[PDB]
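Colleague: Below is the structure I would like to discuss, written out as structure tokens.
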Amino acid sequence: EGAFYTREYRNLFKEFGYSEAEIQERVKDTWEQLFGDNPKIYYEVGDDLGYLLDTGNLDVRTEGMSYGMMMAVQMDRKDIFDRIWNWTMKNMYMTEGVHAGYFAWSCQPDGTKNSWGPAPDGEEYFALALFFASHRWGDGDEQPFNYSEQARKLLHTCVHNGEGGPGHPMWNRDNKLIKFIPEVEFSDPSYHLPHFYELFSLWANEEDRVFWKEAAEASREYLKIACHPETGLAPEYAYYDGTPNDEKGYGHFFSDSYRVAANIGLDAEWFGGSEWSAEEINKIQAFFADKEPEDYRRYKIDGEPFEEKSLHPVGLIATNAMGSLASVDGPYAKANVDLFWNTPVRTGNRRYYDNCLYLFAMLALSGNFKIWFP
Ligand code: NI
């Protein structure tokens, strides 16, 4: 049974032989490298602002801001959480345009919006992080620090947008699947977080609780058809029918895709393992068992390699290791966790994406990526 029920989180590092002391030290060190003052992906501005910088693209993305908020609440750092959320509401929240009610996906460090289009994976992380913040610290008096209200309001928009305006929802109401973006009719496998939706089914506005339960089930079934049956690899973008959408080159196993294994691992830990999840993780790990990180490439989902190397091999390592939570007795589970332990956080101008995935894996594998209840 999952941690949602037992309230006990598996410390896979410990179960695989690592000492509690070294695990504690490693988790803290990872956090400090990313959020400490050492030019690191988190930047503090003034006394009430802060943001996570996509060091490589020189911009601030809702993906990173929502990740940062989730990391901060997991680490019990309300000061950091509030700085990020404040920046988000001040510079990213849109009050005008067809996407009013959503958050501009990319902004410049000075706050200027680079687009008025949102990224659904950001919104869903914002919502859960806000629910967790409300549960750990309580809703603040002054907005936008009234966390739970912000979360319910946002999820209301995600489901009902368009009913009273020219906007569109982030979930298709008929198939209950999250969309790549509001105005298209296809998805992105890595955006599916059934474990998040299970919680939304308990904390969102009551009128949408049944919907969220259906979304969780829909996403679990979708992942089954989106992942290649032999390799377990999922495409970055996929049509609702499950097949890859390669219209613009996103139909292969690349950057976005890496998160699928991590998501499957966390869902298994929180809500329980499953035969499909264990088998899926075994497939992915088996595929990479005879491949060296330095040689990781972009692959068609059937395994065929491209000449192009993975742009985020450290992130791939981290996600494959996090996936072990869904197959603790898998033939390659231990090897993946060991590989991750022996892989330092990424350095350089493009440390951002890899390191976000890295910290999430460090938290999950150590039993510190928890559900915070009311
Ligand atoms: Ni030590």
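Sequence positions for chain A are given in Swiss-Prot numbering; the residues included correspond to 6-44, 47-381, in order.
The backbone N, Cα and C atoms fix where each Cβ goes, and this holds for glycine too.
Found this in Swiss-Prot, in case it helps:
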type: MUTAGEN; residues: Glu70 to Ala; note: Activity is 0.01% of wild type
type: ACT_SITE; residues: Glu70; note: active site, proton donor
type: MUTAGEN; residues: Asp128 to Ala; note: Activity is 0.4% of wild type
type: MUTAGEN; residues: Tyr198 to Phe; note: Has high levels of glycosynthase activity. Reduced hydrolase activity
type: MUTAGEN; residues: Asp263 to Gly, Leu, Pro, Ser, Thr or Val; note: Has glycosynthase activity
type: MUTAGEN; residues: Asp263 to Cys or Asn; note: Has high levels of glycosynthase activity. Reduced hydrolase activity
type: MUTAGEN; residues: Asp263 to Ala; note: Activity is 0.02% of wild type. Has glycosynthase activity
type: ACT_SITE; residues: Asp263; note: active site, proton acceptor
Colleague: Note the 2 unmodelled residues between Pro44 and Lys47, then tell me the distance between their CA atoms, whole Å.
Modeller: 6
Colleague: Counting distance between Cα atoms, which of the mutagenesis positions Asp128, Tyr198, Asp263 is nearest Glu70 (mutagenesis position)?
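Modeller: For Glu70 (mutagenesis position), the closest Cα among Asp128, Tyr198, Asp263 is found at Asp128.
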Colleague: Tell me the Cβ neighbour count for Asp263 (mutagenesis position), meaning other Cβ atoms within 10 Å of its Cβ, over all protein chains shown.
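Modeller: Result for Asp263 (mutagenesis position): 19 neighbouring Cβ atoms inside 10 Å.
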Colleague: Of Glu70, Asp128, which of the mutagenesis positions has the most Cβ neighbours inside 10 Å?
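Modeller: Going through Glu70, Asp128 one by one, the largest Cβ count within 10 Å is at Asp128.
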Colleague: Using Cα coordinates, what distance in whole Å links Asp263 (mutagenesis position) and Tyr198 (mutagenesis position)?
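Modeller: Here the two Cα atoms are 9 Å apart.
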Colleague: Could you round the CA separation between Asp128 (mutagenesis position) and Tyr198 (mutagenesis position) to a whole angstrom and send it over?
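Modeller: About 5 Å separates the two Cα atoms.
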Colleague: Have a look around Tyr198 (mutagenesis position) and count the other CB atoms within 10 A of its CB, chains all included.
Modeller: 23
Colleague: Would you identify the secondary structure of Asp263 (mutagenesis position) according to DSSP, in three states?
Modeller: helix
